[PDB]
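Step one of this worksheet: look at the structure below.
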Amino acid sequence: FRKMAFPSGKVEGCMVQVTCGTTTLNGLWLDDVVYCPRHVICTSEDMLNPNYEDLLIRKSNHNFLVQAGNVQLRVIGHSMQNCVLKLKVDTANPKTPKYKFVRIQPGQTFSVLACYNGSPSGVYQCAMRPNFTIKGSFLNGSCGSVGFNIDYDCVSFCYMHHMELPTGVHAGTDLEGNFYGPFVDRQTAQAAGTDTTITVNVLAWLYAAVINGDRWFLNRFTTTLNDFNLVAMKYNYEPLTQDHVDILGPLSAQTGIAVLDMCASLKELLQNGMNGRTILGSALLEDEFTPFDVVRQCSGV
Amino acid sequence: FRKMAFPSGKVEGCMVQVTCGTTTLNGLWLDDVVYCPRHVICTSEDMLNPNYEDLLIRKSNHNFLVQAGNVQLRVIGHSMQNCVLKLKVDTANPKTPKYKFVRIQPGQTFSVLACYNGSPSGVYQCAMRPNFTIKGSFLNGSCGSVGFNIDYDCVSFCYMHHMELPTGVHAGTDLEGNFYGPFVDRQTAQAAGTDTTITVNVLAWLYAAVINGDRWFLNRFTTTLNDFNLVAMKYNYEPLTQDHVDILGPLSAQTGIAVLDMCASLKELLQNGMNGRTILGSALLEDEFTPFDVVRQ
Ligand SMILES: CC(C)(C)c1ccc(N(C(=O)c2c[nH]cn2)[C@@H](C(=O)NC2CCCCC2)c2cccnc2)cc1
Ligand SMILES: CC(C)(C)c1ccc(N(C(=O)c2c[nH]cn2)[C@@H](C(=O)NC2CCCCC2)c2cccnc2)cc1
């Protein structure tokens, strides 16, 4: 059981470089529009309190150099949608996949294609934390990299990278420029809130463990939703809802362990630790696999 | 710090489905050649003692059904090279990337594009274990999925997947069909040898933790190389060679921590564990990042 990213080819063909004056980052080229963070028009001076509407009124089309690999794309228009800049270019991307823009919920996972200077560098599986940050691997100039899911030939873009927070976690927007989390695209003292662990994902991962070899953490007992959430609160775990329990239905049936059965196992794990054991490859309880991830991975979708 | 894989697009455009008899698996379509495990020609009771030369001589071109997405590829010739079958096809792959075939050594990392029925399922980063196995995520029909690196748009193919071993780990070949390790493409009693931790990689990852702002595991000691190895082998760590020490030189110089000083830290880490702490987000000592991977990330 590995953390698996989606194959990234459909997205690699959309990655371009966008330079505005002195700053370079990545953009997403879909049909004849390039999408990138609006903070690309910010200068090392504007950083503290940019007036983005004013900075954009200043700009003309020629202020943006867009390069797809080695071909320069002519910019014929520019506009802002919330925190994303939209550069109209004269050529539709002939590699544009079937795609949707979607906004995901905390606890949902996606693949990230990390890019630098418009060139794909690596791909990894990530999760939207409950505090709306991404524990990504992003260096300087990674802005404009996107997160995505694929559903049988359709790429659902859910994340565009904007900034790093002082704890080294990351903040970005959906592809309509709406931020995930209470963060702003300027130089400020903002910090991620206290994060919590994605309980339904830990349960899914325990089901994935049982599906493979590891069964040592199971017991004969059951808990209640109320009793378990009292422990969840103590350990800064997200509360578990009847909806979570239903989502875990398929895995409960496959394995013969009911959700509150598994909650009893996890509750024991939270207090007594793992007593030297591991569960899959990990001494930690993993929470970046969704119920759907576990079934897709254990079924070869 | 993520275990990140190479972008998979250049490899995606090469994956095809190969069918022989009732058996389907994946092939790698480069130029006018499809590469796949030769055990696609094995029958359900050939599995214990197949004679592949005899099995192959009885096949003609049209016994191989090659499908690239929706289009059937016409097989015009076939030959066997060690444990890989090479099917010559009608058409050169237009999506063929710049590529090379490389054989890697234990401890090296690579990306795997897991595929089923010729279609890519997922991508993940992997390491070749000292016992020549791969701790992969592979299900039935994964055979012929490949492992690779990419460097300056050139794809280095280093692994083709062949089989599952009893412990749940995986064995395969280079793209010339030579197995990694003492395994054979045949149903037997074979089992992976005792595995060990890739010591040079753990040290690389400790250097990565220091390049990020984490110094908590360092100490004021040093060690000789022989004393380090005598201790580390008691935890099933691979011996650290002078080659390994030279290879870490760049990370040592970037961080100002002598290689044998980092070895002293590791020795103490093995003795104490983590005491409820984390290094680069992990509660275990991570060994599937190489000195090269740390510099890149
Ligand atoms: C304009 C604005 C909003 C202040 C800004 C400035 C720099 C960047 N960062 C670029 O790397 C970058 C930006 N444009 C080209 N490159 C880095 C970044 O977030 N530093 C933050 C630290 C101080 C507080 C705000 C910025 C970065 C991003 C991702 C991974 N590691 C480092 C992101 C946003
Ligand atoms: C003919 C030969 C060499 C014995 C063979 C037989 C089956 C396969 N397995 C295919 O799934 C498969 C075969 N052809 C299409 N799919 C599986 C496999 O390895 N071992 C089984 C047979 C060998 C002995 C133990 C288990 C497999 C499962 C999961 C991930 N990886 C591979 C591989 C090789």
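Note that chain A carries Swiss-Prot numbering, so the residues on display, from first to last, are 3266-3566.
When the header is checked for method, it gives X-ray crystallography, 2.0 Å.
From the backbone N, Cα and C atoms, a Cβ is placed for every residue, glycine too.
The annotation active site, for 3CL-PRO activity is assigned in Swiss-Prot to A:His3304, A:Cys3408 on the grounds of experimental evidence. Swiss-Prot lists A:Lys3353 to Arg among its natural variants, and the accompanying note reads: In strain: Beta/B.1.351. According to Swiss-Prot, the natural variant A:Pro3395 to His carries the annotation: In strain: Omicron/BA.1, Omicron/BA.2, Omicron/BA.2.12.1, Omicron/BA.2.75, Omicron/BA.4, Omicron/BA.5, Omicron/BQ.1.1, Omicron/XBB.1.5, Omicron/EG.5.1. The natural variant A:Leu3468 to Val is recorded by Swiss-Prot, whose note states: In strain: Zeta/P.2.
Swiss-Prot feature annotations superimposed on the structure.
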residue: A:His3304; record: active site, for 3CL-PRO activity; Cβ within 10 Å: 24
residue: A:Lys3353; record: variant position; Cβ within 10 Å: 15
residue: A:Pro3395; record: variant position; Cβ within 10 Å: 21
residue: A:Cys3408; record: active site, for 3CL-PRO activity; Cβ within 10 Å: 26
residue: A:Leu3468; record: variant position; Cβ within 10 Å: 28
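For A:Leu3468 (variant position), the nearest of the recorded positions by C-alpha distance turns out to be A:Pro3395; the candidates were A:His3304, A:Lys3353, A:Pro3395, A:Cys3408. Taking A:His3304, A:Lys3353, A:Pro3395, A:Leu3468 as the candidate recorded positions, the subset whose CB lies under 6 angstroms from any atom of ligand 1 consists of A:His3304. A:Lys3353 (variant position) is 17 Å away from A:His3304 (active site, for 3CL-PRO activity) when you measure Cα to Cα. Annotated pair A:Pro3395 (variant position) and A:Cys3408 (active site, for 3CL-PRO activity), C-alpha to C-alpha distance, rounded: 22 Å.
Taking only the Cα positions, the spacing between A:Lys3353 (variant position) and A:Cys3408 (active site, for 3CL-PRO activity) is 19 angstrom.
Under DSSP, A:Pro3395 (variant position) is assigned to coil, being neither helix nor strand in the three-state scheme.
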